[PDB]
Protein chains: 2
Amino acid sequence: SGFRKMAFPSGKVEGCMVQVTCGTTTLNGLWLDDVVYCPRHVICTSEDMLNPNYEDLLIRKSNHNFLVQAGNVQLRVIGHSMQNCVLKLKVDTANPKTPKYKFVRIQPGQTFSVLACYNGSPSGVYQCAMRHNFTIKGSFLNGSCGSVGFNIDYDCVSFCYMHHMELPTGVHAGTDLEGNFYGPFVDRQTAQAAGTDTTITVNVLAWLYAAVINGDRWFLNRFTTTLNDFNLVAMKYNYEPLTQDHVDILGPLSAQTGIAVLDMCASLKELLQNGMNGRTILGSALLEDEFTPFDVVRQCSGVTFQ
Amino acid sequence: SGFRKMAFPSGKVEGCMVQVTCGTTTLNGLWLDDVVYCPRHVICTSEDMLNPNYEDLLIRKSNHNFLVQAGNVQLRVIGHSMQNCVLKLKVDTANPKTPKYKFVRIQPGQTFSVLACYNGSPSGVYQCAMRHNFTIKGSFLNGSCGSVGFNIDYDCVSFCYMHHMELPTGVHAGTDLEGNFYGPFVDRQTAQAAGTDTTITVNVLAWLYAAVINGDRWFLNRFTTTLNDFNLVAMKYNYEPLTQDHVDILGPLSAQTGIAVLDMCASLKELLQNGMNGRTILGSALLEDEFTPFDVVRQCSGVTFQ
Ligand SMILES: *[C@H](O)[C@H](C[C@@H]1CCNC1=O)NC(=O)[C@H](CC(C)C)NC(=O)OCc1ccccc1
Ligand SMILES: *[C@H](O)[C@H](C[C@@H]1CCNC1=O)NC(=O)[C@H](CC(C)C)NC(=O)OCc1ccccc1
């Protein structure tokens, strides 16, 4: 028993991280087969960051201007192209450590592990969620761009995120591996607004099920509710409206615990309206929303990877 | 910016995990050079767990009774011995993936990454602290024993923990890699008492410095205090007494932030006496104590590993 914010094992991704330097700017790239993916802002100078014309900037760049380093070994760049906000640097050597992989664009509420890197070397690994305002709450310093977010299913790495920037609120924004930003964000140094940060209701519910499984049950109350009645309380607390799909997704945890989804909704309503009265649930003094139903089953049933 | 419970990258340790089976019991072993380390309870049956005589049980065991599997490949066991609560299974093949490593016995308040494994395969990675009562707050199911806790300094893996058991309180106990338990715990299925769980004061202070660095400053107040005056308030809230060594350890964060350690103590005193009034510090609604001063500098300055 016990419940922790658990990241995927990072080894398969560690073997894909390289360093990409263009002039004075150094960041991280992802080396899959004979291609290195990195943020296109690698080509920017301190001047260029306010309002870069990425097309004009890139024209002044040839293959030999991209220094690509795997450990202490230099890769030879034989091609380069821009896809949305990422560069694809074609190298003459296939990564011998390429795992089975997919590029996936994930949905708000879904979670992933981040391998934070500097100069193509791993610093650390942590779990994040794509929030409803298409931000993540990460830990990123200068040089961290090109750090990736991923899931593992068995032996397959699903890359969903590449790090590009930090907003005024101290939260983080980036792209899928096709270089399309999550949310309305653009890769230029201008004040950009994350909108309302709504709580991922289905994920809070998942986590209350995790708590019940681990013997933390104080908050189970005597009431039930309806989707429409629960959602009136959700709107007030900036919670995502609960839908029958969410109820269906919680079906296995509901069936495992014998606690009906709408009875757990009723418990959640009283926690939102009454607070926690100085108590904790799974060692937490607020309602956690960065565990999916899948994450809870995965953690509470010991699912493993290659 | 931003601050997360960050684990070390796990790849170097992933390549050391094997599966160890003795009769019907399967758990994880650590394969370093030509030696596999695992919990000695691998030799127990369901009967044996209440009051095992480990010496008598082991006598009925030969090399060929220990099935050691690295992925889908069988290792040949050419020797076996008990060291305290671990078995060392000598194999005829040196692990080709052995990293540079040390066995360290860590001190309460120190933190480490756990690679939770089942059947010798990684499930996930998370950060833990050795608590003052020599327990950890992990996530462990049946089959997780032999999972290890570690730190990385550059290219060297320092193994500090091997998982053996869960107490009534839902917290976790285990050994160093010499097989000596942290705390008074023994490897038998009997109600065992973790004592008072004191908060790691120096670690709370470290985390308040992390908060100030990341722009969360609401809790900085107008007061200072003395070690003796602070510690009177610590004892009441079951906080570890603060010492000049702790003050010295916080010296770099104090010097970086220009907030004197005893002024931060005064801020901590008011948080303990007044609570947080429904506010958060670095997204947390309680005082976090599983970040060391080193962890804070490491995270806030981007220290990387091989
Ligand atoms: C990529 O290495 C870098 C990551 C930033 C640096 C601080 N925290 C992060 O997440 N990205 C940028 O510097 C980005 C570049 C533009 C061309 C998009 N600009 C940015 O994020 O501006 C905010 C900022 C910069 C430096 C320190 C703190 C915030
Ligand atoms: C090692 O695989 C296993 C880990 C336990 C299982 C549940 N959570 C854990 O951390 N250790 C044991 O089963 C241990 C064996 C003795 C010979 C020391 N006994 C134990 O931890 O008893 C408590 C327990 C067992 C099963 C489920 C929940 C609690």
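Residue numbering for chain B follows Swiss-Prot; the residues present correspond to positions 3264-3569, in that order.
Structure method, as recorded: X-ray crystallography, 2.0 Å.
Every residue gets a Cβ built from N, Cα and C, even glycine.
What Swiss-Prot says about this one:
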ACT_SITE  B:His3304  active site, for 3CL-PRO activity
ACT_SITE  B:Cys3408  active site, for 3CL-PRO activity
VARIANT   B:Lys3353 to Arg  In strain: Beta/B.1.351
VARIANT   B:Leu3468 to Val  In strain: Zeta/P.2
B:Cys3408, B:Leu3468 as recorded positions, winner by CB count within 10 A:
B:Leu3468
Express the distance between the Cα positions of B:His3304 (active site, for 3CL-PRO activity) and B:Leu3468 (variant position) as a whole number of Å.
39
Using DSSP and three states only, what is B:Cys3408 (active site, for 3CL-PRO activity)?
coil
Which one of these recorded positions, B:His3304, B:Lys3353, has the sparsest Cβ neighbourhood, judged by other Cβ atoms within 10 angstroms?
B:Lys3353
Using the alpha carbons only, what distance in Å do you get between B:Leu3468 (variant position) and B:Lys3353 (variant position) once rounded?
45
Reduced DSSP assignment, B:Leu3468 (variant position):
helix
Inter-residue C-alpha distance, B:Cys3408 (active site, for 3CL-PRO activity) and B:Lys3353 (variant position) (nearest angstrom):
19
